[PDB]
Amino acid sequence: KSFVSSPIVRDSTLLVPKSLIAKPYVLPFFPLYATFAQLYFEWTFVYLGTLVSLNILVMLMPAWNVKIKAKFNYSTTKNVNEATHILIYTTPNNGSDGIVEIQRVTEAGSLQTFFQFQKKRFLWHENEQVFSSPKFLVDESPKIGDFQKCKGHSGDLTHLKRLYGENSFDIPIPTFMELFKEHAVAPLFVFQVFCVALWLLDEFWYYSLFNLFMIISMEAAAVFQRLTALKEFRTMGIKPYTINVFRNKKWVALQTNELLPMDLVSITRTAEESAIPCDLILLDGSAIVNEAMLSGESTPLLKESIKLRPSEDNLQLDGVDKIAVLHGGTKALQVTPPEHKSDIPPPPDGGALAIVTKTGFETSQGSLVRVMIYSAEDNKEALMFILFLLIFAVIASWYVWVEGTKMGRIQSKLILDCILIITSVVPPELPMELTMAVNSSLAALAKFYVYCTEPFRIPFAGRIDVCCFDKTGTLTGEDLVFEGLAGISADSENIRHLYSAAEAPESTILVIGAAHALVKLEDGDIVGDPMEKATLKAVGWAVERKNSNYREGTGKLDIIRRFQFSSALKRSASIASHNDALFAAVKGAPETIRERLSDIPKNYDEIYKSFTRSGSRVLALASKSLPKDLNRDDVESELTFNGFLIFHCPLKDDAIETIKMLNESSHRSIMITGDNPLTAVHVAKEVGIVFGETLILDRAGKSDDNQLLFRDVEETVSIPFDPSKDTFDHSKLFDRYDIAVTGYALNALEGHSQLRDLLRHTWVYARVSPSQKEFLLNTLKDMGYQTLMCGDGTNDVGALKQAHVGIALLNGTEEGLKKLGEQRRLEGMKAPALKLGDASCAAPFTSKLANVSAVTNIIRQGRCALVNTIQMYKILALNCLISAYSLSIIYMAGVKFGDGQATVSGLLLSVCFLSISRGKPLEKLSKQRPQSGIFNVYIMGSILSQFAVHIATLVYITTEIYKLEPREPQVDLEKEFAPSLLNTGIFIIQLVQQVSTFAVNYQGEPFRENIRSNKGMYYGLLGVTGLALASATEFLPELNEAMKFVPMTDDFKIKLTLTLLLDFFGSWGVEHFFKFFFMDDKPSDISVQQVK
Ligand code: BEF
Ligand SMILES: [Mg+2]
């Protein structure tokens, strides 16, 4: 039969669809139905009931597991020409099993069986009788001649389209039905449908159907909201744009979707909100790409051609020959056309030609995103809560059943009472309360443009212990900006000195403008390295169509001849002229220029090493006077120092304050970047992640043998280390220095005994691969900490997915977003745009703004959400216990309430219970963290003690009332409501208990705003308290008479009032007692900060 051959699959069996008659559940049942019909032609109806139930269950058994579905519905076969479905048994580390449909199509006279599993294509090869995925040429060892000699596609490529597919990134979104099926498993929903069914068993039809409809509508709205969020924010921004392609020996302009491997393209200077299509390789030309999105580094890399290499012997290595590859998802800042002629004509544009190698999801970015999407992977608190409620309901039901069978009532009424207890175990307004809370949290988050697609992760942001960060794009910008000169002095009064702008002497402002490669076109434009343009604008130079540049504010200047920038001996030059005389400007790397000029300054080396060891990328320029077309070694014979040029990506104006606020709030913040260790350490020290001296783990030598070395930022201390013999001496390393581990040191330390002791004491990780951030976050989660990740690139997509709460920062300002919203509103009535990228595809939260304080806002909302959840759970527990006791004990006595009393009390207390959720958090972050879960000594003790206080109060007052009036031993449960004294003596105290169970437990000061600032609940409690205290002391005889209350004596009034006050005060006091003695709100051990 078939045998799929791929590292994703493990086993595979074909499947043929069985008819509607041969299904396993159907054949056996007809004999049972015939037997039941024969026996029928009371007690027998339950048999038909359970038979129908088991039949319907057999039918729904398949849908939960795909293995059971494939076993029941389809029967395995051994002929690939007749099966129409195939089961795929995936490997342990790749997703889950599934069923994929075998498609067929006839092309060129031959049918081509094929399907597609996990966005990875498969095809049918008859020679080996296996479904084999395509293998590209670049993966197989290629001779470089195979790439050099290719001449594009020719003929009819109707087979390549089938074998490789279209270069398209289409991510699937889940349908509404599966998303609803995910929600319809939750314990609350199944409990609600179970209880409404139990009630429908005997109650009315209209009320039950209305309740069921109101339950279904909430889930419908929730799934609609989540599905809209998914549909908007689950995609990578990829828009096809026309490029030239060499097909049929002529340059014809195709789109980006119709690209195949071994196709000649001509890439130009990439415009805004666009990227390189797919994995290309330079065949001729040059470029300057920016790997900030995919690789995650700041400096723009310089790519070169592949033509000069020998053709026959050498092999395409992707080692030494890494300077020619171009990934997909990076921007090309500058491109140069090919120099000499080849066997193909040059492109019609000014671009450079290159070869495609991989397309679609098989490229690097596509592979990362696909492995994130498909290869992906507590509820015990809710389960224990349900079991607790059920235990107490069962106790009460046993008591009421024994008492009923002792009194002599029929079984039907006892069953109805035991059903009513379990039906009333939970308030009816719980779904509306939960929906209101979720919608309020979402609409409060969405005012900072923070859209969330999984609302059940908002409570996760309350107890965050570790906050991870990405450097490039998240904390700093991704472009180099001109900072100012340096080093043009001889006083040695201060090394780090930046002549910010326009403070240079005449020589430096002449040289900065004479030594460049920009040029103005005829139609009006400027081309060149954007950093050169940036410095030429910052100094204030203006280039014209003629190479002469002027209008700087002092005069004019013209260029005679300019030179190129070679990869080796990296530098440039230029020959300019002025009104006075003629000079020659030179601008190149500092070390190469240093050997060139004669007059070596004194602070040259010091300034170079001081500005290069911390992030910045210096450029040392020099000049020389030239008196009145010549060689290159003559103009660069000897020069004169004229100044530096310092470029570095600038911090976000919001990072320092956000990190300080997260540090002063018992959080631990670390940095996981991809840049070199020096820049990472510098930015982490400037922001406030590390404080003291910093050590770095990196390779000791160059070649091999896995020997790490603790080395300072400078050359002061060099502590050697060996991951084979030595071990971390904590007292001498971790106490005196904050260390930062690189990627190679983290790779050579795998399997070490103290790897976790290392990970506990490192705050900065530099030069890590996109596959090691996942390992770091998985280890931090396995240790026991709660994690967070805030990035923007494509390399940190797996880390964003694996964290407990992920955040993806897009680009955009407040003004631009407000203007876009206003324009959209105006268009519906009658600044650069934002790109969705690949980080927003995996992160649940997606801050459409660019600033970093989104992390602080999300944590501030998560604290409030968690507090609301805990308070609601505790109040539900108390109300359940009180209602169970009330029913079980009271109802077995002669206590029945009127209608108006119950109506008013229910209205007011329901208003309060619905107003529980509404509460605005405080603008400050505190060091105390909310409690997680109800089940612990503090909350359980508080609940049980408050229940005990209420029981004691109620027992005392019942004894007092039975002292006033006779006990009436004989009781009947059919007598209607009648004004009595037990009635009022119980009702007033029920009201006061329901007031106390809110007023004592609601108040949370450090996490959200006070109760008085919650006007709804405050006014509700005030109204109910006024009602109770006006009914207790009969302050208003008209109100007491209007509500069917019996007139009381004086001593009983005094006793009742004192009992109410003592009940409330004792409850509050014992709650405060447990809160003071057993709070236990402790920050994590890693969160504490000590002076090293
Ligand atoms: F530099 Be980060 F990995 F985006
Ligand atoms: Mg980034």
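Heads up, chain A uses Swiss-Prot numbers, so what you see runs 4-44, 55-390, 395-645, 653-854, 950-1211.
Backbone N, Cα and C atoms are what each Cβ position is placed from, and that goes for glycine too.
The active site, 4-aspartylphosphate intermediate annotation in Swiss-Prot covers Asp487 and is backed by a curator's inference. Counting every protein chain shown, the Cβ of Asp487 (mutagenesis position) has 25 other Cβ atoms within 10 Å. Secondary structure from DSSP puts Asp487 (mutagenesis position) in coil.
Residues near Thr489 (ATP binding site) in space but far in sequence (CB under 8 A, at least 6 apart, same chain), listed by position: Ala305, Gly309, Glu310, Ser311, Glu495, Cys673, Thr697, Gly698, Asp699, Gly817. Under the heading ATP binding site, Swiss-Prot lists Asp487, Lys488, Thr489, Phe582, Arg634, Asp699, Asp816, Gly817, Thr818, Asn819, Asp820.
According to Swiss-Prot, the feature Mg(2+) binding site maps to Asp487, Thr489, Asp816. Cβ neighbours of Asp816 (ATP binding site) (same chain, under 8 Å, six or more residues apart in sequence): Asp487, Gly490, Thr491, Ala832, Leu833, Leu834, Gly956, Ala958.
Swiss-Prot gives this note for the published mutagenesis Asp487 to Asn: Loss of ATPase activity.
The Cα of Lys854 and the Cα of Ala950, which border 95 unmodelled residues, are 24 Å apart. Close contacts with ligand 1, defined as a Cβ under 6 Å from any of its atoms, occur at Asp820 among the binding-site residues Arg634, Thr818, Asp820. Closeness to ligand 2 is met by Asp487, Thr489, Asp816, these being the recorded positions among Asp487, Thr489, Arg634, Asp816, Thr818 whose Cβ falls under 6 Å from the molecule.
Under the DSSP three-state reduction, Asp820 (ATP binding site) is assigned to coil, being neither helix nor strand. Think of the gap as 4 residues with no coordinates, bounded by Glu390 and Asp395; the Cα atoms of those bounding residues are 15 Å apart.
Calculated from the flanking Cα atoms, the unmodelled 10-residue segment between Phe44 and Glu55 spans 14 Å. When each of the binding-site residues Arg634, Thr818, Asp820 is scored by how many other Cβ atoms sit within 10 Å of its Cβ, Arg634 comes out lowest.
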